[PDB]
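A.B. asks: The structure that follows is given in the form of structure tokens.
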Amino acid sequence: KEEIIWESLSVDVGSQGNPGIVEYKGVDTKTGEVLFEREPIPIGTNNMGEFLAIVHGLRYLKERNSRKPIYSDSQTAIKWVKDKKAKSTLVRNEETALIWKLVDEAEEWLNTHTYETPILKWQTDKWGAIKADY
RNA sequence: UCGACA
DNA sequence: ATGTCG
Ligand SMILES: [Ca+2]
Ligand SMILES: [Ca+2]
């Protein structure tokens, strides 16, 4: 019955408002050790943050030759990564430039690299808050 | 239009 | 509010 794979990486987004200030980080699911944390972005959506978090985790694991899976509680982000396309509705303008810039580069990375990293759904309703929660 | 879920 | 799905 979906055992928690503790040998994995968990990521999550943190924000102040939605859309609003967004940041994300990845931790060791087992210990909670923070493996990476993104500098806050002035304005972005929760989902863009969830999305960027997985893609960065994907890059973090690849460059370290790790086959560990990644846990995300975002149904949306998980699909965006699966499709290699972040279907965000956030308006594109001077204010949202940076976030979209990161989202586009994330998509670009996905479309130019390969990986076998399993992207798993973290079940908050059963296991509590994802370990990388803010 | 109605809702379900993350 | 952001998103997917029927
Ligand atoms: Ca989350
Ligand atoms: Ca959270």
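Just so it is clear, chain A uses Swiss-Prot numbers, and the residues here are 60-193, in order.
Every residue gets a Cβ built from N, Cα and C, even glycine.
Straight out of Swiss-Prot:
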- A:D71, A:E109, A:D132: Mg(2+) 2 binding site (BINDING)
- A:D71, A:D192: Mg(2+) 1 binding site (BINDING)
- A:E109 to Q: Loss of activity (MUTAGEN)
- A:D132 to N: Loss of activity (MUTAGEN)
- A:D192 to N: Strongly reduced activity with manganese. Loss of activity with magnesium (MUTAGEN)
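Give me the lay of the land around each of these features.
C.D. replies: The Cβ neighbour count for A:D71 (Mg(2+) 2 binding site), using a 10 Å radius and every protein chain shown, is 25.
A:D71 (Mg(2+) 2 binding site) falls within a strand segment according to DSSP.
Note: A:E109 (mutagenesis position) has non-local neighbours A:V70, A:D71, A:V72, A:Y83, A:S131, A:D132, A:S133, A:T135, A:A136, i.e. same-chain residues 6+ apart with C-beta under 8 A of its own C-beta.
Annotation for A:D192 (mutagenesis position): same-chain Cβ neighbours under 8 Å, separated by at least 6 residues, are A:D71. DSSP assigns A:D192 (mutagenesis position) to coil in the three-state reduction, placing it in neither a helix nor a strand.
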A.B. asks: Where ligand 2 binds, which of the recorded positions A:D71, A:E109, A:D132, A:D192 are close by, with Cβ under 6 Å?
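C.D. replies: Among A:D71, A:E109, A:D132, A:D192, near ligand 2: A:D71, A:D192.
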